[PDB]
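A short worksheet on the structure shown next.
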Amino acid sequence: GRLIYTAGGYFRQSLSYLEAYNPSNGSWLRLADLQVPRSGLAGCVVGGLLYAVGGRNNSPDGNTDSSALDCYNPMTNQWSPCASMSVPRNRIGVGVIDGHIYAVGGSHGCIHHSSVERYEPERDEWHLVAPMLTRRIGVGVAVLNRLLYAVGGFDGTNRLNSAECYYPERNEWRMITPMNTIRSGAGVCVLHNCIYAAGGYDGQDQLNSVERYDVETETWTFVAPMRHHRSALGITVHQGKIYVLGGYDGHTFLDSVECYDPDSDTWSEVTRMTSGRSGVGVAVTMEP
Amino acid sequence: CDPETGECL
Ligand SMILES: *CCc1cc(CC*)nc(N(C)CC(=O)OCC)n1
């Protein structure tokens, strides 16, 4: 009874869609729209609630970066505003550790953040923690073994192959081995002891390559590439498989959803989104 | 357009 939710995104303008995909039967459900359109946001889940964090509304009337945190309850199909972050964060990355949401990086106009802040749902409060060693927008974030990783991105001048890890009990960030490819706008997730980085943009092309970091060995290794090159894709893990959703391939706003099986090292097309889009926020929780 | 996202500008 778990669905893949996709929130927001962009196609002509930033979007307010909330749609949920059921891998068990291939269906899509359109649910309550976000109150404000946004692309470049991130999604996450804590205690059965879905959260939409940051992003920017790129509308016909202008660009507004978002510091918003909005809460969706599948039991009522209703969005509720939660406490806003200290600063707007477009092209943010988020990770959940021990019931708390970490918001990492992102931009506010020409400001590229290294700052990081943590949300406690029990108090509806954000607090700043140690900043990253590098400013990162279009950064991929994932959590493995209660450690937070920030991968790739763009620092205001260069696209990055670097990555770093936050150790919460020391409130400290440390660099990890850099990836073998420069990636800004990649999808980053965790699956079976590894941090995966899929797609993104290297400065010249949108990528179909995928590499994974084994935290025990400190190495990055390429796996099978996706069928579609994509940047600003959504990504999540569900029942031991990675799912990538949409993105931009330099020509089209993809509706493709591919699924990676780690046992066979293969990607397959599993469904199409209802319309092509980039910059979505994705997470997995109960059916509404 | 932004080559990373496809968005206008
Ligand atoms: C976002 C509109 C758009 C997309 C792309 C693909 C990168 N190119 C352009 N062109 C070439 C410039 C233009 O005329 O934009 C008018 C909005 N536009």
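Chain A is numbered as in Swiss-Prot; shown residues: 325-612, in order.
We read in the header that X-ray crystallography, 1.3 Å was used to get this structure.
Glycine residues also receive a Cβ, built from the backbone N, Cα and C atoms like all the rest.
If you check Swiss-Prot, you get these features:
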{"type": "MUTAGEN", "residues": "A:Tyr334 to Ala", "note": "Impaired interaction with SQSTM1/p62"}
{"type": "MUTAGEN", "residues": "A:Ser363 to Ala", "note": "Impaired interaction with SQSTM1/p62"}
{"type": "MUTAGEN", "residues": "A:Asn382 to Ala", "note": "Impaired interaction with SQSTM1/p62"}
{"type": "MUTAGEN", "residues": "A:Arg415 to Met", "note": "Impaired interaction with NFE2L2/NRF2"}
Task = Restricting to the same chain and to sequence separations of six or more, state which residues have a Cβ under 8 Å from that of A:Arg415 (mutagenesis position).
result = A:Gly364, A:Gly379, A:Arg380, A:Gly429, A:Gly430, A:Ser431, A:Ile461, A:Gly462, A:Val463, A:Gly477, A:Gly509, A:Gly603
Key: Alpha-carbon spacing, A:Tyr334 (mutagenesis position) to A:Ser363 (mutagenesis position), which is rounded to whole Å   = 6
Ask   = Can you check what DSSP calls A:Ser363 (mutagenesis position), collapsed to helix, strand or coil?
value = strand
Ask   = Under a three-state reduction of DSSP output, how is A:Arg415 (mutagenesis position) classified: helix, strand, or coil?
value = coil
Query = Roughly how many Å separate the Cα of A:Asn382 (mutagenesis position) from that of A:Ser363 (mutagenesis position), to the nearest whole number?
reply = 7
Ask   = Which state, by DSSP, holds A:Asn382 (mutagenesis position): helix, strand or coil?
value = strand
